[PDB]
Amino acid sequence: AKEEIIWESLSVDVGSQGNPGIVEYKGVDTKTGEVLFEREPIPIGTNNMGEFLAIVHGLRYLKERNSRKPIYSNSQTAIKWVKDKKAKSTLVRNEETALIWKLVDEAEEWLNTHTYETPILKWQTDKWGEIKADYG
Amino acid sequence: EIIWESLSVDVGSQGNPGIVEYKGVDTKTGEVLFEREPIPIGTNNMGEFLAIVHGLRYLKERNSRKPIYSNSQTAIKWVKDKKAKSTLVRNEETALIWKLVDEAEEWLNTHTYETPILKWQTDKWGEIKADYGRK
RNA sequence: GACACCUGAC
DNA sequence: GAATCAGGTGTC
Ligand SMILES: [Mg+2]
Ligand SMILES: [Mg+2]
Ligand SMILES: [Mg+2]
Ligand SMILES: [Mg+2]
């Protein structure tokens, strides 16, 4: 009943214009709201692809810094894709969506070839309100 | 890109739901062509819908081929469907707006028209010409 | 149903 | 900053 935000964490989120549409994501320090990583907007992608990329990017980021901090996401889909090490997107694969699909292929490749200690936690929106990395 | 020889429509309110009004203007001159008397209770989208259909009736009487602009994605769809899917309760308090919506639907189901109904591109062009300002 | 991401409108 | 009215897609 008293699950509480772990402040010493990284929170990730996606923002879009359309879905599918222009996608971006960022990772923030949950405690300060400081931006730790982001990607330049991607012309075409889906919310779920974005959420997935943001978690994997977070894994690589924390791994390189030898960090024990957990990552929070609000995306049940992206969390499942990361644990499965496979994104199951329906987005068409063509010249238009080549960038996002390249990134998703790369993220899967990394997952399938590395280990990591980072706990990946569901952000409890119903208990805590909106995630801290939210675009709004 | 803007079709200046057009009629623009928009809605005003106090509350949503609340008191609603709408009007139509010549998109080029700003002249007000019609203005609805404030209706005591209605929704924004009921108003946006009524404004469009009022514009359609106005142009039909004139056999005019000019387009109508609205900024309401919802209302544009409702007029194309001939059905205003409002969530507002229907009772004695909301009788006037629902009589108006019911009659607008009936008009759409009993007339032909060729008027193009266009989305006003608020992002590119700024606020629609029929806008009710700030209070 | 659920978890998300949007679009247009005192 | 807050609220309400409406119509969408991506996924489990
Ligand atoms: Mg999110
Ligand atoms: Mg968000
Ligand atoms: Mg309007
Ligand atoms: Mg307006």
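We number chain A the way Swiss-Prot does; in order, the residues shown are 59-194.
So how was this one determined? The header says X-ray crystallography, 2.0 Å.
In case you wondered, yes, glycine gets a Cβ from its N, Cα and C as well.
Sequence annotations record features per position, and here Swiss-Prot assigns Mg(2+) 1 binding site to A:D71, A:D192. For the mutagenesis result A:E109 to Q, the note given in Swiss-Prot is Loss of activity. Looking at Swiss-Prot, you'll find the mutagenesis A:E188 to Q noted as follows: No effect. A:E188 to A appears in Swiss-Prot as a mutagenesis experiment; the accompanying note says: Strongly reduces activity. In Swiss-Prot, the entry for mutagenesis A:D192 to N states: Strongly reduced activity with manganese. Loss of activity with magnesium. The structure shown retains the original residue.
Ligand 2 lies under 6 Å from the Cβ of the following recorded positions, listed in sequence order from A:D71, A:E109, A:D192: A:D71, A:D192. Taking CA atoms as the reference points, A:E188 (mutagenesis position) and A:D71 (Mg(2+) 1 binding site) are 10 Å apart.
For ligand 1, the recorded positions lying close by, meaning a CB under 6 A from one of its atoms, are A:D71; the full candidate list was A:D71, A:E188, A:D192. In sequence order, A:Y83, A:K84, A:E109, A:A112, A:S131, A:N132, A:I189, A:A191, A:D192, A:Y193 constitute the residues six or more apart from A:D71 (Mg(2+) 1 binding site) in its chain with CB-CB distances below 8 Å.
Summary: among the mutagenesis positions (A:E109, A:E188, A:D192), the fewest other C-beta atoms within 10 A of the C-beta are counted at A:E188. DSSP assigns A:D192 (mutagenesis position) to coil, not to a helix or a strand.
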